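A.B. asks: I have a structure here, written as structure tokens, and I will follow up with some questions on it.
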Amino acid sequence: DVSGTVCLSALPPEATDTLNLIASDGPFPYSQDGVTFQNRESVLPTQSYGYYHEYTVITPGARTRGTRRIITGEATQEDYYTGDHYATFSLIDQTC
């Protein structure tokens, strides 16, 4: 299930950066950014394979990819933020 909605302005500034790269279709910091997200645990609504894609939300000072990501849904303005490594998700509202 989705944990409600959250304004983009209420997320880390890196979330905004990630959405800007997605808008320009890259380039991304990680060649894997953009890979299909399976939604294997069905946390997000059920959709066909390829409906979702995952992108890194950089964590300051991290040597790894961290636990922050943005999962895009193919629908317009459909984006999910996870700060706990795919455990929970919140719908991102870019209008606030």
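The deposited model was determined using X-ray crystallography, 1.8 Å.
The backbone N, Cα and C atoms fix where each Cβ goes, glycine too.
Below are the features listed in Swiss-Prot for this protein:
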type     : residues                 : note
ACT_SITE : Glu54                    : active site, proton acceptor
ACT_SITE : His85                    : active site, proton donor
MUTAGEN  : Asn39 to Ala, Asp or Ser : Decreases protein stability
A.B. asks: Note down the number of other Cβ atoms within 10 Å of the Cβ of the residue listed as 'active site, proton acceptor', including every protein chain shown.
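C.D. replies: There are 20 of them.
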A.B. asks: Measuring Cα to Cα, how far is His85 (active site, proton donor) from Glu54 (active site, proton acceptor) in Å?
C.D. replies: 11
A.B. asks: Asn39 (mutagenesis position) to the residue listed as 'active site, proton acceptor': how many Å between their Cα atoms?
C.D. replies: 10
A.B. asks: Look up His85 (active site, proton donor) in the DSSP assignment and report helix, strand or coil.
C.D. replies: coil
A.B. asks: Going by DSSP, is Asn39 (mutagenesis position) part of a helix, a strand, or coil?
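C.D. replies: For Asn39 (mutagenesis position) - judged by DSSP and reduced to three states - the answer is coil.
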